[PDB]
Structures are given as C-alpha cells and as structure tokens.
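See structure below.
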Amino acid sequence: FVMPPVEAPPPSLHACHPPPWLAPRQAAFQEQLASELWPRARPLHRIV
Amino acid sequence: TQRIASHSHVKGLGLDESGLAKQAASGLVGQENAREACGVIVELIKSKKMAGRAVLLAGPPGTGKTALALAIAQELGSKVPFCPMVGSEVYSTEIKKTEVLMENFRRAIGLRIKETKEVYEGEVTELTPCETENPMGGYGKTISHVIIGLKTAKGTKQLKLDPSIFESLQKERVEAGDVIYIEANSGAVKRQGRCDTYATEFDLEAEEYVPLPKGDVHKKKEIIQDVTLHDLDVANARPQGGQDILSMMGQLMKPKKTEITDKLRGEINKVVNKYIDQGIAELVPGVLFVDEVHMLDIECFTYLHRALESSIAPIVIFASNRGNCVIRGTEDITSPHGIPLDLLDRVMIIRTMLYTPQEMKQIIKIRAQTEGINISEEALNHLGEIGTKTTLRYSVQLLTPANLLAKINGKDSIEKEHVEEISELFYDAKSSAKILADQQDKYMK
Amino acid sequence: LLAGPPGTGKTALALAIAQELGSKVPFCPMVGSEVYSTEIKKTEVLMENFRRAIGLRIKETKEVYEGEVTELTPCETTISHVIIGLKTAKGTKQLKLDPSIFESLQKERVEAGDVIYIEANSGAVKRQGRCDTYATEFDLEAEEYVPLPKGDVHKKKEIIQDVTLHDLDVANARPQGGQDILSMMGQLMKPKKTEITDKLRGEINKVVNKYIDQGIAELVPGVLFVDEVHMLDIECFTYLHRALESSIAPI
Amino acid sequence: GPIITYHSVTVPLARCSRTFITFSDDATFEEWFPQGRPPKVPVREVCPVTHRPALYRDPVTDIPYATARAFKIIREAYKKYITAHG
Amino acid sequence: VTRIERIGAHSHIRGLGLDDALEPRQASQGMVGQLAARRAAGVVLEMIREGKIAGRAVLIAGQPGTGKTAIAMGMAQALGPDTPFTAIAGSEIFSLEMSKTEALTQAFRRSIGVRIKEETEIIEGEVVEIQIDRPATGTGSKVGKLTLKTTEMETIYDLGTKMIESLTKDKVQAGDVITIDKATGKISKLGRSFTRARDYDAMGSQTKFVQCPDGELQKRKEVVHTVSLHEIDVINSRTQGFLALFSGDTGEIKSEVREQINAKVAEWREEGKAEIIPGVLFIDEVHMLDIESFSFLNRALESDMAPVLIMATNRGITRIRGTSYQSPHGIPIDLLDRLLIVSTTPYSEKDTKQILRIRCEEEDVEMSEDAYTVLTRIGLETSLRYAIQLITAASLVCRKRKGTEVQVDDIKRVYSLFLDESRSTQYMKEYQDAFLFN
Amino acid sequence: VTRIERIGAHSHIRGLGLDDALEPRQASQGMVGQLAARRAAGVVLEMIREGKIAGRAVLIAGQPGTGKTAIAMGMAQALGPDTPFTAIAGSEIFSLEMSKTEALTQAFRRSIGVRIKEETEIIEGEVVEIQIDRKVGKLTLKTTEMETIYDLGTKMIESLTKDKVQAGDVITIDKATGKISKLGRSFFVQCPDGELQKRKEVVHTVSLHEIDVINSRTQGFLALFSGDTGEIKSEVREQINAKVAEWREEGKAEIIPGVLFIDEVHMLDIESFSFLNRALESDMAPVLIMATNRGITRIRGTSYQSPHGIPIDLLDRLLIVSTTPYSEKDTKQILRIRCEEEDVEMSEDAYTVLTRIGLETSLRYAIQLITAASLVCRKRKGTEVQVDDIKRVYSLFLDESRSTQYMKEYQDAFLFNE
Amino acid sequence: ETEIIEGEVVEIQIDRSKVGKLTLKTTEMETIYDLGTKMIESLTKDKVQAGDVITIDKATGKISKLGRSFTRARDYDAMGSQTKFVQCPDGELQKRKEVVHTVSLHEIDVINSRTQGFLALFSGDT
Amino acid sequence: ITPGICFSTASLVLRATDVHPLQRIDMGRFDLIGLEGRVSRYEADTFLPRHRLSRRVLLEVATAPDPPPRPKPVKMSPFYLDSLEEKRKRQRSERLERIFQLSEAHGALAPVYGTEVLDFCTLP
Ligand SMILES: Nc1ncnc2c1ncn2[C@@H]1O[C@H](COP(=O)(O)OP(=O)(O)O)[C@@H](O)[C@H]1O
Ligand SMILES: Nc1ncnc2c1ncn2[C@@H]1O[C@H](COP(=O)(O)OP(=O)(O)O)[C@@H](O)[C@H]1O
Ligand SMILES: Nc1ncnc2c1ncn2[C@@H]1O[C@H](COP(=O)(O)OP(=O)(O)O)[C@@H](O)[C@H]1O
Ligand SMILES: Nc1ncnc2c1ncn2[C@@H]1O[C@H](COP(=O)(O)OP(=O)(O)O)[C@@H](O)[C@H]1O
Ligand SMILES: [Mg+2]
Ligand SMILES: [Mg+2]
C-alpha cells in the first residue's frame, strides 16, 4: 500500500539548438528497450 | 587427481575393527590417540543423530591436524558432504562474516534425492484416434483414446492414451516418423526431433534429425541426485531460468552473494522435511572443517555459539596450532588456542603430539612411495636426521629435488650424496633465520 | 626523484622538463593522493597512469562524403547496394554504398534534402540537420536547418593523432553498441572504472606492435610525474618496485 | 458453430474417470487427425562417376557427386551435351 | 529416518516448566534448577502474552553454562509458533549491505506480526462431470458446464470464460476434489476421489484416494493472513522487494516507508481489519554490539511497535565495544537502566546430575548409576558442556564394544580421548615453545 | 507569507560595506567593524572580479564568532549570481560515492563557469485554432496586436500532439526544438502583447563540472541532480578543458572564474591538503577561500601539529586574514542590526544588558536571546523588549559556561566523564 | 575438431518461410541444400545473401560470415565497418576445422561465472 | 504529481565531446572486445591468411567484363573527352585501392579467445 508522497517525471535537458541526432537516437533506444522489456514487466503490474 | 599433493597418501584412519589405532596403516603413522578419537568422531558423524557438535584438533604445526581431518573425510566417503574452509575466507567484500559461516554450515548438510523417471521413447509410426460408435450428442465424432505407435531399435509398442494428448501432439507438431518421448509422471509429449533415416545428405538442418532410440520403448530408471541445503538456498535466492524482467536483470547484472534470509532457509527446511517424510529424500548431515580457526575474529567466534547450538548444524571440526595467542578483533585478550574460552567450552579437544624420529622416517618413506621415488636406506636415514633438526615438512620436501638431481646424475635412486647436495642448495626456516640475524643490518626493515 | 625543501622548484623543474619535451610527448601529472579511489584498487590506478604516460602516434588518411542528399535509392537484387546523391557548393556526386549502410541511413532518418556525412571506412552516417534551402517549406517545423557544405563532396585529410595505451585499454574494457537486450541494458549501467586484466594489456601490446611493424604507428614513451609521492602508502611503493622494472613502463 | 467439446465423466468400472473429445464437424477431426501414412525412406543416391555415396548435388545438372573430379567430369559432360544438342 | 532437525544443545527444553502460579518445578519440560531465573522468565512470558506494554527489555546475565540460552529457548518453546520469536546473535548486525541501525530496525520489525482475518465464500466438492465447448478455429467464447458433488449435494454450474480458463489450466478432471474461491477464482486440487480409467497408458501409478467432502457445497471459511512488519517494509520498499524477502538485499529501507506502514497498521487496528501480534527479539551475546548500536537500542524501545527485547551476556565489568569505557555486562549504564536483569546461579551436584539424566534421555543413551556419579563429578570439575559431550562420546564407545549400558570404563575412555580446556591448556604449557605464538 | 528563505544566521549580511577605495565603513550592508578583515576581503573580491590570476588561496582565521563566515557571506553577496560561489564544508568531501580528490576536483570545477551566448526564435501567443488532418496541419496564434496562421511540419505537429494544446491556451514555442510549454489559459495569464515571433538572446553560464557530467555518458546530465557521477575519467576532463580553451580562443565562449569556499577547512585530511597544494597550480583553478578557528592543532589523518590544522606546505600558498574580537560598541551595533533583521524592538537598557551578556559570554548567545526575549515579551502582551524579558530568557536558556558549571556540580550523575 | 561447410553463397530461395534451398560454391565445387525452419530463420537473421562467403557448423547449425566475394558491381565507395572482401574458398565444401588454444582455469571460471562472463576477462569485473 | 525539472544548458555544451571524422583516427583497428562472439579462430588463423584478396586479383576482377549468365537448371566517338575519362579511371583506381585497404584493415585483428574457445569452455 505504500505510495511515494510526490511523483515526478525525470529531469529533461533542453538546449536551443541541440545536435539533431541525439533526440532520435535516444527515442530509438527507448523504443527498442520498451519493445523488448515491457512484456517481461507485466507480472509486476499489481505491485506498481 | 594424477598430481601428487601434500596429503595424497592419506587413505583414512588406520583403525582396527575395535577402534584401536594401528601404528602405520592407511597412510597414517603414529598419532594413535588422536586417530582413535577421530574414529569416535567418524562414528558420531555416521550415526546422523547429533547436530552442532564441535571438535577442535589442537597441536603444534606439522602434527597431522589437516591429515587427520582428511582421513575423517576419507572414512566418511564421497556420499557424506565435507566442506573444507580456512578461517581467512570469512572476510569477503560482498557478504558479512556470519553469512559466510552460515553458508558453509549449510554446505555441510547434504540431501540425497531418489526418484524414478519413467519415459516412453520411440519414432511415431501410427497416430490413430479411437472413435466411439455412439457419438455423444448425436452429431460429429467423439474419441476415447489416441493410439500412438512408438518404434525403437529393439521393439515397437502401441500406447492407448488419453484424448487430451491430441492438443499436445498438435502443439509439438508431432507427425509420423518423428522421435518423441512421453513422461508417465506428467502425461506430456515432447518432440525430440525427426528420425535420421528420413534425412538426405543434401539436407542442412542441424538439430532436427536425431538417431532412432536404442533400447526399449519403455525406459525407467532410478535417479539419485545429491544436493546440499546451500544449493537450494542459493538457487532460490538468485533464481536462474525465468523469463520475467527480474531474471533478465539477474543475467545482466554481475552476480553477487547476498544475505540469505531466515525465511528462505526455513522454507527450504520445510521442503526438505516434506521430501524426507514422503520418502523421496534422505538427509545426509556431513562435516564442516574449519582450518586455521584462529584467523576468525571475535564476531565470528561469538556467532559460532548460536550456530553450534542449532539443531540443524553439521558436525564442525576446527584446527589450530596457536598457543596463548591474542584473539583477533580484540585488544590484548589472550586465549589458549586463539579461541575465546566460551567456544572452547563447546568443543571436544583432540591433542596431536610431536613425532619421534622413527615416525618421521616412516612418514618420509611413505611420502617417497607416493611420489614414485626410490630412496636408499642411508639416504633415508640421513633425511630422517635432517628431519630431527629442521622440521618434518622440510625433509619430505627434499625428496623430489633429490630425485631430480639423481636423475640428472643418471641414477634411478636417491643416494646420500643427492640429499646432501639438496640440503646445501635449499635452506630451512631456522638456517635462514640464523643468516638473517647474523646480517640484520644488510636486510630491510 | 626531486628532493628538496618546499618552494625550491621541484614542480617547476618537472614542468620545465614537460615544456622541453613538448606537447608531442605524453606528460602525465598525478598527485600521490590520487591513488585512493573508491572504484578500483591503488595498483590499478598506478598502472592506468603508467599506461597513460606511454603514447602512440598514428598516421591515417580519413575520407568523408558530405553534402545534401538529392537521391536515396536502394537497389534490389534484399538490397545489393545503395545509390546516394550528395550535393555541395562545388557540384553533385553519385555514390554506391555498401548495403550495410542502408540500416544506418534508415536509423538516422535520412531523406532527400537532409545534410549528412558518411564515413568511407566505417559506413557511419550522421544526419546533421536539414538544408537551409528548405527552411521555408513549412512555416513552423521543429527542424535544425544547416547551410549546404562548401567544399567537395569527397573530403580527404591526412591526420596525425596521439593516443595513449590507456585509451586503447579502456576502449576494450566494455563493448560498444550491440543490438542485443543485454548490450542495450548495459548502456544504462553506471560507468565504473574496472581493474583491467593483464591479458588485455598484453593483447593490446601485441596489436600496437603489429601496427608499429606495419609502419602506421609510432611509439612515444613519455613521462609520468608523481607529485607529493609521500602520500603513497607502503603497498603503492611495493607495487612501484615491480612496475618500474617493466620493459614497457615510462620514465 | 464448429466446436471441439472436451468431456470428462464418472462411469462405473466402483467409479472411474474417463475423458472424451467431440468434434462437431468432420473437417476439424481431419485437421487434427490427418491419419498420415508413414514417410518413405529416401534413396541413398550414388555418384555416377566414382560410385561413392553421394554427398553433393550440382544445381545445374541435378547430378549428385562426391568428388571435385566428379564435378569437373559432370560439368564437362554438360558442356559437351550443350555443344551437341544446342 | 532423520529429519532436518536433530538433537542439539537445547533439544530437551520444551518449556519453562512452571505451574499456574509461575512456580518452577524442580525438573519439568527439560528445565532443571534455575528456580528464580525461571520464575522471572515466566513473569516476562506472561508480559509478552498479554502484549500490552511495548519496548520492554530483559537481560539474562550469569556465568557460562548457567542456562541463559536454555531459559531463552524454554521461553521460545512456551510462546509457541503463533507469536514471533526472532533469535539473533550480536554479531549479525554488522553487515556490508545495511547500517547497524537498519539491521536492528529490521530485527525489531521481524518480531511484530500483523494478522488480517477475513471471511470468504468457498466451493469444495467432487467433480462429477466437466464439459467445455470451444470454437474449433479462431478467437471465440468458450462455453462450459461443471457438476460438483458432496455427500449431501450436487449442483450443475454454468461457467464463465475466466473460470473455464482456470479449470483448463488446472486440468480439472472428473473425480478431482477441487476448492474454488468465488472472488479470485483460484482453484486448488486436493486429491482424487477415485482412480482414472485403467485402459489408458502412460498414466503412472495411482496414489491413494481422498474421501469426498461432506456438507454444503458453498461454505464460508475464515482466511487468516499473517505477515511481519519487516515483510511489509520489504515488499513496500520497491517493486522487486518480494524477492528481497528471500535474497535479503533489502538495502536500507526509507524511514518514510516505515512511517507510512506504522500509520496504516495503526489505522487497520483502529478499524478492526488487522490485529498486531507483538513478539520477542532475543539477541544472544549482546556484548558484541557497539556503543552506536546500544544508543539505537535506547531509543528504539520507546516506540509502540517495539517488541520485548531479551538479551543474554556472560560478561562482568568489561569494555564496551567501540569505546574505552568499562561498564557492567559490557553494556552502557543508560541502557542498563531501561531493563530488568535476571541472574542465573551456578548448578549444584544434584542439578548437574538431573541435567545429565535429561540429556541422556534426549540422546536415548542408557547409563549406569556409577557412570552418572563419575560424569557428574567430571561436570563439576570441568564444565557441564564437557560432560554433556562425553554422554554421546561414551555411548559411541560402548556401542563399539557391543554393549548396552554406558559404564565407568567408557566414561574414562572418552575422558582420555577427548580433553577439556584445562588439560589442553596444561599440555600446551608443557610444550609452549612448540606452539606458534604466545 | 512564509517562504523557504526565512531569517538565518547571516541574513542581515548584504555585502562588505566598502566604498570605492575599499575602505570599510563602521556599519554598512549589515557589517559592523572588523575593518582590516573587510578591507582584505574587498581586495580579494577585486582579485576575483579581475579574473586574471588562477588558484589564489586565502585563509580567514580567527576565534569563534569573529565574523569569518560573515566575511565569506558578504563576499558572496558582493559578487553577483553571475560569478560562481561554491560553498561547502570540509566534512562534505568525505563521500562513499567518490574519492576525496574527486570530490575536491568537482568542487573546483563547479567554481569555474563558461558563459555562452546564443540566439533563439521564440513564439509566444494565444492559440486560436489548431487543425490536424491525416500529415498536414495548421496553427493559428494571436497576440494583442497581430494574428497569424502557420503551416505546420510533421515534427511540430507531433510536438503539439504530445503536449495537448487546445484553443485558448497561452503557449510559448522554441522554433528549433518544438519545445512547447503551456503557461496558462486566457479568456489565467494575459495574452502576450507585441510580436508573435521574437528573436531572443539566451545566455547560459555553465560550470566545467556540468560540461563534464553532461558529456560523461548518455543521459549523463541526470547525475547533476542525483549524485551518481562516480569518478569522472581524467580523459573526459582533459578533453573538456581543451574544448573550452578552443571556445575561448574562437570567441564562442567566455570563462567566468569563481570562488570555492571551504568553511571549517580543518576537517580536511593530509590527502585532501596534498591534493589542494597542486590543484591550485592549474590555470582553471578558482580562488580558494577557507575559514578555520583552530590554533596549533593536529592535522587530521596524521600525528603532526600545525598552526591551523593545515600543513605548512599549503599555508605557504595562502594569504591569511585575521579576525579580531569585537568591542562593546561593535557588539551593540551587531545586536541592533540583528534586532532590525528580526523586527524586534528593544529598550536602550535592554541593549546595554544584552551587550554586557554578549561580552561576558558570547555574541551568538546574545543574538539567540533576542528572539527568545521577543517571544517572552509577546507572551505578556508587550510590544517592546525590556530588561525583565532579557533576564527571564537568561535564566531560561543557559550558555556554555553556566551549563558546564552545573554539570560539574553533578558530574557523577552524568555519563562518561574523563 | 569440428566439421564445417564452407563456400560462397550463390542463391537463397525461400518459399512462402517454411522451406527453401541454398546454393553454395567453391572454386572446384557447387551444390544445393534443402533448408528447414531453423536454418531459414538463422540465414534470415544474419541477412545472408548472394556473394557472401560463409561457414556453417554441421553439428550446431551456427552461421558465421567470413566475408563477401568481389564482383564488378560491388565497387562500393563507402564500406561498413565489418564488411571485407575475400577470395572464394577452394577445395571441398565440407571441411574439418581443428582449433587448439591454451586457456587458464581462471578464464574458464570467468566464462562460466555469468551469462556473458567472457566480458569480465577484459573488464576484470569478475 | 509534479512537472519535471527542465534543465536548460548551452547548445555548444552538447557538442563538447564531438569530433569531426576528418579530425579523428579509426579506433576499430584496436577493437579486440568487439570481435568476441562474432569472429572465430578459423577466420583469423586458417581462412584469411589463405583467402585474403590481393591488388592484382581485385584489379583483374574489376577490369574483366561481367561473367556470363548462370545457366538454367536442367533435370539430368565525337563527344568523347579524354580528360573526363582520365578523371574517371583515376577515380576507379582510387576506389579499388580503398576497397583493398579497407578489406585488409577490417580483417587484420584476431580475437583474443574466439568463438570456438568460448563455446568449448561455456558449460550449459
Ligand atoms: N601421522 C601422519 N602420518 C602420515 N602423514 C602425516 C602424519 N602427520 C602429518 N603427515 C603429513 O605431513 C604433512 C604435514 O601436514 P599436517 O601434519 O597436516 O600439518 P598440520 O597438522 O599443522 O596442518 C602433510 O603432508 C601430512 O599429510
Ligand atoms: N628556480 C625557479 N625559477 C623560477 N620560478 C621558480 C623557481 N623555483 C620555484 N619557482 C616558482 O615558485 C613557486 C614554488 O615552486 P614549486 O615548484 O611549486 O616548489 P615545490 O618544490 O614546493 O613544488 C612556483 O610558482 C614556481 O613557479
Ligand atoms: N537449567 C537447565 N536445564 C536443562 N538444561 C540446561 C540447564 N542449564 C543448561 N542446560 C544445558 O546445558 C548447556 C549449557 O547451557 P547454556 O544455556 O548453553 O549456557 P549459557 O548460559 O552459556 O547459554 C546447554 O546444552 C543447555 O541446554
Ligand atoms: N562584522 C560583523 N558584522 C555583522 N554581523 C556579524 C559580524 N561578525 C559576526 N556577525 C554575526 O555573528 C554571528 C556569528 O557568526 P560568525 O561570527 O561568522 O561565526 P564564525 O566567525 O565563528 O564562523 C552571525 O550571525 C554573523 O552574521
Ligand atoms: Mg549461551
Ligand atoms: Mg563559521
């Protein structure tokens, strides 16, 4: 039953003119990791 | 196994059927009283009705303490677990000292599991449903069995199985000419490939084609598996084989020993008791041998009181060559074997004495026999005289250099001259200490 | 050893030695109290600095195809090759790419009008924005618009880069890339210094010797300066006894 | 609709459990139980040149062979056949 | 066959051996003598059973071999499995994974049990006939029917898709005695009322049958769930905490998590959902704790979630670990003020003989009266533990010579074979130079 | 309303109180007396602001309660937020996450900043209509002076879809990144007035530590908030130093040297001091300011005695500023300043009594009694603190001397007396 | 000692991916192979195509790509980091591979310590 | 629920570690750990020493005409410019030299252990 008092998304790094390849690379990495690992995290659904 | 170690000649305790110790038997010479006491301890271990009993082997260095413990292990056999351990091993960078000690305690308690695995092997020749002349419900076809024909090298048998296996057969994609095995204890069909007789030299599959099974279609055997309580504890604390994210994390992350909880150990104990009551398993309480116990600190010694008082603990054998030394972890507290007096009250002390020159000569001869070395009588007497001074370990360590020197000289036996030359080439502790004292200015620190 | 009272110029003398050698010779300055790391043992720190002091000079010609993409056509037999069209201020060039670069081009999301560069030796693709000639194709897009490259599409440069043995050691301590799940999850793990094995050190030494014999590498032994060496403890000094006796160590 | 009925009953031999599977239509029964005949053992082909057991199969001529010399002879024969028949 | 639990040091202790008035019998339930200490332990046990006062500390102090651990084990056996009893050594709190205060907090919270009692509807019966109709191909709605039977009932149930899936996964057949929980749909097979058809092959050897359940089909049964505060803390600390219940590896649990759990458990207690079952933490050899641990103990006993703390020490005026201060029992005076001390006096000759008799009875060893006299003399001269060890040593020596009763000769033989601390120290003094460091 | 920043110990310090010639005033900007220390601190401030000399180290040494930390706080206030001022205690460098040398390296690099100016296009307005069709889209934005319709690209459409934007919302868009932040709704924030699309000059001052951490690994900037930096490799730091030198030479960036303040530096050990001896010799080293009240004392980690608990080799690199005890006039002026800070009214007799109490016992004890006496006065419905309130709080709260006397009276009842 | 198949890939035909054929050649030989499900999956995973010089282990079926043959149409201007051109192997398509190497006990321990334990032989994080 | 922290930094900071390809050497010539699980002892020791390409073979294949089409299975100059062509043949020579140099570079390293050794030593 224990819930954290506060819940926040991770801090985000913002630059006016970032390298245009960093964000797509991170997005692709996250997409692949989620597609490979989210099905494996389903048993922990009730705890979360 | 082929290499000769320091205790390669110890094949057990040379005890008569009445427990009296023979002067020289099973590779052991002398130490008759200690050997008799160790035989009594062996009977205690075999009785399997005592827990947490501790024995301390006390005596000067090179008096057979480790040799006696290894003789006990030889007497027990490979069936009985024997977990050797030095006191320095409790100092780990991953787990606490008490956890190391508890894990070593659980390693000594063994469990022997006996089960019968009954399987049906064969190449599927026939796959025929057994329809019923009166279909239930009036329409369609109803089946009451599925006949599976299994063919092996020396037979062929037909099995009238439950209709429910039709789903397993389809899931495994079992067809005629495939090699499958069915387990009686589970009622499941497993397809172990296709028969190799239907494979051509132009095929490229690797794990698809399997040889036709030899032997009978119905194979049953008794499986004896030996496990320890620590094996079950570790396999349950960091499980391997799951497909969830936690198992993936375990595979990814570096393995690390963890502090296994009393909850998991109690669950393992309950499962072990259930297996014992069912007749599946037989408990095999063994021995934990802790050499150089004096290297344990005061925390380890204190924990050993509770560890030994337990009803699940094995029989622990300690060994210490220290005198009135200072207990580690304490400031200027001296105890007779480096062991606090509280733990000495919980142990039975076996005393090992020094060796007479005759016993030293016998041990040297035995070691020469073990190392495949022929030594003359005069060389043996000179080496025994060398062993009267210096030590016994020094004399037994001159055998292989002297044998090599003889072989270089072109002789098949060690003569006295070879031992003299080796004694000149290599120094013992006392001679080196004399040199160091005579030249203490030229040495460092 | 530079021994003398404080303020007498030992550090200045070491820095003067470094100035006399020049920036081409590896001068690794370390303080004796820097060996007390919380990630690796002290001897590992000492050996890492020892390898830092030894330098390797590598002469290599690099080739990069750079320009705005005017055409991106994979040629089917699977894909036999990729024909790309790159534009610069000095003209247009048509290139035949190894089919393995198509995966990199698709990952980088390379379309016509994007300014990219392709490494000839590795097939690496970096999409460094859209061409500014297309900046007016929409009134509001979240795009980085980049000028058209000025020189030729094909750029050749002969370079001399200095690396140290520690750089080659740390490059082979952990794998890079990898599309497997274990490899991807390893990118999330916190980077920790590790006690690099002597097997890896020797293998890297063999590779370095191979390239020296080939003639594309040059060795610069270099200097490691340890200041406040009295902050080393007895274990560090004992390890230095062995390390200085190596045939691979620096001054 | 087309269904598969799984049925478990208690019937006297004092009682025993039996299971039955009922297929609504013969198509499902044929699909789950094709009653396939046992497969046939392939003929162990032999190289026409060296008479050793065949290990390879030239794709152009479909002639099995077991030696590089046999392959060269087979390809020479095929070239001669092309020259003659055209 | 030998179970995992064998004859240990305190296997003969089945309880404190007190009457209704907490008056110790001379010899009952394994305990012999220690009348005052056993009476005090009984009063403390009554205090534990009442479970109203939090953070009470008792110190069992005495000379080695005076029965401190025997009294603690008797208290544990008299409490019973319903009340938690966490027995640890003082050395166990020194851990590389967590702080000493965290280890002590976890030990404290392992000694308090939270019990949830709720009533659920339960169907228990013998499966007569199960029928499941499923589409031949493609996704569809499975339809089924189940018949359940008791000695006095038989009902036919129309089954839903999820109950159909549960029955299919459990592979429920006719004659299986199954239990169904209506809410969660969990199905537990507990036996077979009769055998399967004989004509089938690859079925295995049929086990014994189970009698069909009687009474009504859908009963109402009381379900009790009991966990400790530590288990709640661990499963609430992180998503992977439930695995930490077995692997340890809990790290340091946040104080926020523990405060939230204390609040939720108090709310449950007020609302009648859960009852708190306070237990005991027994720290053997508490003198291994340092000053920081003792300082934590001082204030951790002031919580209403604290259990009864029982310590054992055989130290006199000794240096406190981590300091240079001499204190009674190796314990700071601030902690000694928060606890009642139970002293154990040494045993007499008759108490020693009775303890030896109880040990022989526990070990199934038969001994003569002369052997008992000699063994009691040896125990008075050397120690009680040495004589206890000689009991089974002499049993083995007697069994070797094909005997039935342990005689004085066997005791003398084991006395010669196995040495005590005194004779070993004498022989080591005789060869002091041969031993390494003095 | 009560904000996070309440009245602290140095809340009244607003600067060093110096004129253009660095001549201290008797009472200015919350500072009283200590003319020599304040003048030396002003000279050090001029050195910091000049930014030419690297690795200069200054020690502020003096008895407890002599304005050492006050001098440091005034130095921090006189510098603006532009110049980095890293303030740590000596105990903070002892970590389980990294070594002491790594902790001091991070402390040094946190004190040097890199100021980078860049231009961005910012679109701020009120959303009128948003249309997206299966991709193409239109967006209509308005200010109080102009209205416009935009033809959207795929990436901006995705950005506007991810962050739910509907008509009436007041949003700002960074054109190059699609960074949309909703700052309210209008029909609550007033709609922007001027031009919809503005070219803005954004200036960031980034510390060397921030550059190293951001470039240490992918998503490495997260370690700037959760520790977890580990021990950053020296290769990354050398590469960053080289790139920062390249930027400075090319005009892309300016270096802003700052100040690292280590209060209670006597907590550092010999290893940390040996590291500081050579870390100050780099061209990227900031100005180091330390404070200690130790006399000739054992250096931590050794058995050697040194004048400040600091080894003599490091002391040879320091300029020492000595703080002198306060007089009756300075003590009374400090008490007046603290009373003004806490909004407490005292009588002149109360000021005299409190000054005598502070001189006899301690300035911090007297400052503490100000709030207690004010509370006692407010309890009895009074408005101005009297001598009776001061005597009441004097009796209620003891100082170190009277507490030690009472403890010595019953020393047997206390625990572990030497 | 291990039996391998070694040749240059000429054609890969897969019908529909249940069954297909693979043609391999040497400078002195050429043959066609019938593929199964796992062989087809392994070939598709490694993206084996024409002109690739590969070896296949007969016992385990694992496929490692040695290189690709050079033709007039493979005159690439940019090459990937792993592509390299090799000559077509000579001799017979079926070959025996003998590998002799010396490893220590510690290396075998590290390899079997974890799933990818051989990585610890470089990092030292054993 | 709180909004995340938006940490803003200079765009130049994100390019601090970036080095242009024309300014850095190829580190794949020292990549030993990348060969593990991909490169075998056979390739490094037996195959490549025998079947490495040579410049002569590469030039012969490039200059030679296209091979004849594989047989089907049987069941049994006014606008000519000299400068442009000279440029084109120089480009072809450079391309062939690059192919050769890259093929030699990409198979120069031998694994420390190799797939066979790891497979042999890897127990179930
Ligand atoms: N009674 C004995 N009979 C035969 N070999 C012995 C005997 N005592 C010692 N040894 C041998 O002499 C060597 C000395 O080791 P050991 O006696 O075990 O030293 P310690 O008792 O100090 O551990 C070993 O090789 C041991 O096997
Ligand atoms: N001989 C010298 N000539 C010029 N400058 C010197 C000389 N010796 C020392 N210095 C300067 O004086 C300071 C102290 O010298 P340093 O090398 O730090 O002494 P240490 O031997 O203690 O390291 C430095 O700023 C250094 O540049
Ligand atoms: N009063 C008693 N009744 C029964 N057994 C006892 C008694 N006192 C001690 N024992 C037994 O003698 C041994 C020593 O007592 P123990 O409680 O371990 O001493 P300690 O006070 O040092 O813990 C144990 O085996 C214990 O079971
Ligand atoms: N010259 C001064 N001007 C104003 N306030 C001062 C002065 N000196 C000390 N204080 C104040 O007295 C208190 C004591 O702190 P401080 O004297 O800085 O301690 P220390 O110098 O021992 O670190 C603080 O509230 C501080 O602001
Ligand atoms: Mg006890
Ligand atoms: Mg201060």
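We're sticking with Swiss-Prot numbering for chain C, so the shown stretch reads 67-143, 153-326, in order.
This deposition comes from electron microscopy, 3.3 Å.
Placement of Cβ uses the backbone N, Cα and C atoms for every residue, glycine included.
Per Swiss-Prot, ATP binding site is recorded for C:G70, C:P71, C:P72, C:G73, C:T74, C:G75, C:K76, C:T77, and the stated evidence type is similarity to another entry. Recorded in Swiss-Prot as a mutagenesis result, C:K76 to M carries the remark: No effect on interaction with NOPCHAP1. According to Swiss-Prot, the experimentally introduced change C:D302 to N is described as follows: Abolishes ATPase activity; inhibition of MYC- and CTNNB1-mediated transformation. Quoting Swiss-Prot on the mutagenesis of C:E303 to Q: Reduces ATPase activity. Decreases interaction with NOPCHAP1. No effect on formation of RUVBL1-RUVBL2 heteromeric complex.
Mapped onto this structure are the features recorded in Swiss-Prot.
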residue	record	Cβ neighbours (10 Å)
C:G70	ATP binding site	9
C:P71	ATP binding site	6
C:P72	ATP binding site	12
C:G73	ATP binding site	11
C:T74	ATP binding site	11
C:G75	ATP binding site	11
C:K76	mutagenesis position	16
C:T77	ATP binding site	17
C:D302	mutagenesis position	21
C:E303	mutagenesis position	20
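Of C:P71, C:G73, C:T74, C:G75, C:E303, listed as recorded positions, those near chain F by the criterion of a Cβ under 8 Å from one of its Cβ atoms are C:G73, C:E303. Shown in sequence order, C:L68 are the same-chain residues outside C:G70, C:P71, C:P72, C:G73, C:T74, C:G75, C:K76, C:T77 whose Cβ sits within 8 Å of the Cβ centre of the ATP site. Contact annotation for recorded positions (C:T74, C:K76, C:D302, C:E303) versus ligand 2: C:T74, C:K76, each with CB under 6 Å from a ligand atom. Between the alpha carbons (Cα) of C:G73 (ATP binding site) and C:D302 (mutagenesis position) lies a span of roughly 13 Å. Among the mutagenesis positions listed (C:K76, C:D302, C:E303), C:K76 has its Cα nearest to the Cα of C:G70 (ATP binding site). If you measure from the Cα atom of C:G75 (ATP binding site) to that of C:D302 (mutagenesis position), you get 12 Å. Following the DSSP three-state reduction, the secondary structure of C:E303 (mutagenesis position) is coil. You'll find the Cα of C:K76 (mutagenesis position) roughly 9 Å from the Cα of C:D302 (mutagenesis position). Taking only the Cα positions, the spacing between C:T77 (ATP binding site) and C:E303 (mutagenesis position) is 10 angstrom. Note: the CA-CA distance between C:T74 (ATP binding site) and C:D302 (mutagenesis position) rounds to 14 Å.
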